[PDB]
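S.K.: This is the structure, below, for whatever I ask next.
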Amino acid sequence: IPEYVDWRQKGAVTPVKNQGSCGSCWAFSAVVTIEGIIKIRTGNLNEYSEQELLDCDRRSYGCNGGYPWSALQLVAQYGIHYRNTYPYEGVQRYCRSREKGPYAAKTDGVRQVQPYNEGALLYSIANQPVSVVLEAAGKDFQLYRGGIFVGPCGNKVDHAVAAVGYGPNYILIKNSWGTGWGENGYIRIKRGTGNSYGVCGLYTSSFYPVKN
Ligand SMILES: *[C@@H](C(=O)O)[C@H](O)C(=O)N[C@H](C(=O)NCCCCCCCCN)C1CCC1
C-alpha cells in the first residue's frame, strides 16, 4: 500500500457536515463510508441520509448514540436515500423510508477491521473510507486547530468518525463538527506510536461497507 492516501483527491468525499448537539456521530460516520464506496464502485459522488439512519436503525438509540456497524448493516439489508430526499434535522423522528420512494443506493455487506492493528486499518483505508471510533471528550481534542494531533487523550472511545486517508505519521479523519473545527473539519491523528489502542483509541472498532 502507498505512503499517502487521500480519498478527497479521488473525489470520493462529500463536504464536511455538522451533527450539532444530537448524538448522531455513528450515522455521520457510516454515511461517509457509503458515499465513498458508491463513488469507488460507480464513479458518482452523492450525499446520503444520516437522518434516515438516525430514524430507522432500531439497534441504535437516535440522538442518544448508536453503532456504525448496525447503520451499515441497515444499508446492506435495505438501502439508503439521498440526503436531499431525507435531509438532516438533528433530532430523531419516525422512520420515513417507505414514504420517500425507492432507495437510492444499497450495499452488499459490512466487514470489521481486525481491532488494535494499525496496519490492518491502513490496508482498509487504502481500499476505501473506513468508519472508526476515538475518544473525543478531552479538551485537547475539542480545541484542536491543526497539525498532527498526539493528544493528550485516553482510549475511552466515545465518538465515531471516518478515516479517509493517511500518511507516514498520521491517519486523516473527517469529523462531523463543521468546517470551522480543526483543519477545515478534518484532523490528522498521529500513528506509529506502538500503542495497540491507537492514539485516542483510534484502533478500537472499525467497520466498512462492501459493495459488489
Ligand atoms: C457519538 C457522537 O458524538 O455523536 C455518539 O455519542 C455515539 O453514538 N457514541 C457511540 C455510543 O456510545 N453508542 C452506544 C450508545 C448507547 C446508548 C444507550 C441508551 C439506552 C440506555 N438505557 C459509540 C461509537 C462512538 C462511541
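By Swiss-Prot numbering, chain A shows 134-345, in order.
So this one's X-ray crystallography, 1.4 Å, going by the header.
Placed from the backbone N, Cα and C atoms, the Cβ positions cover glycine too.
So Swiss-Prot has the following annotated:
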ACT_SITE  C158  active site
ACT_SITE  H292  active site
ACT_SITE  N308  active site
BINDING   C158  leupeptin binding site
MUTAGEN   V165 to S  Slightly enhanced thermostability and higher optimum temperature; when associated with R-307. Enhanced thermostability and higher optimum temperature; when associated with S-169 and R-307
MUTAGEN   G169 to S  Enhanced thermostability and higher optimum temperature; when associated with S-165 and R-307
MUTAGEN   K307 to R  Unstable. Slightly enhanced thermostability and higher optimum temperature; when associated with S-165. Enhanced thermostability and higher optimum temperature; when associated with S-165 and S-169
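Could you place these features in context, so I can see how deep they sit and what lies close by?
M.R.: Taken residue by residue with DSSP, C158 (active site) is part of a helix.
A strand conformation is recorded for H292 (active site) in the three-state DSSP classification. With a cut-off of 8 Å between CB atoms and residues at least 6 apart in sequence, the same chain places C158, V266, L267, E268, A269, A270 near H292 (active site), listed in sequence order.
Within the same chain, the residues at least 6 positions away from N308 (active site) whose Cβ sits under 8 Å from its Cβ are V149, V294, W314, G315, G318, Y319, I320, listed in sequence order. Annotation note: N308 (active site) sits in a coil segment as assigned by DSSP.
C158 (active site): 24 other CB atoms within 10 A of its CB, across all protein chains.
Long-range Cβ neighbours of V165 (mutagenesis position) (same chain, at least 6 residues apart, Cβ-Cβ under 8 Å): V146, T147, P262, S264, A295, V297, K307.
According to DSSP, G169 (mutagenesis position) is assigned to a helical segment. Cβ neighbours of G169 (mutagenesis position) (same chain, under 8 Å, six or more residues apart in sequence): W140, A145, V146, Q261, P262, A295, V297.
Counting every protein chain shown, the Cβ of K307 (mutagenesis position) has 25 other Cβ atoms within 10 Å.
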S.K.: Kindly point out which of the recorded positions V165, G169, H292, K307, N308 have a C-beta less than 6 Å from some atom of ligand 1.
M.R.: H292
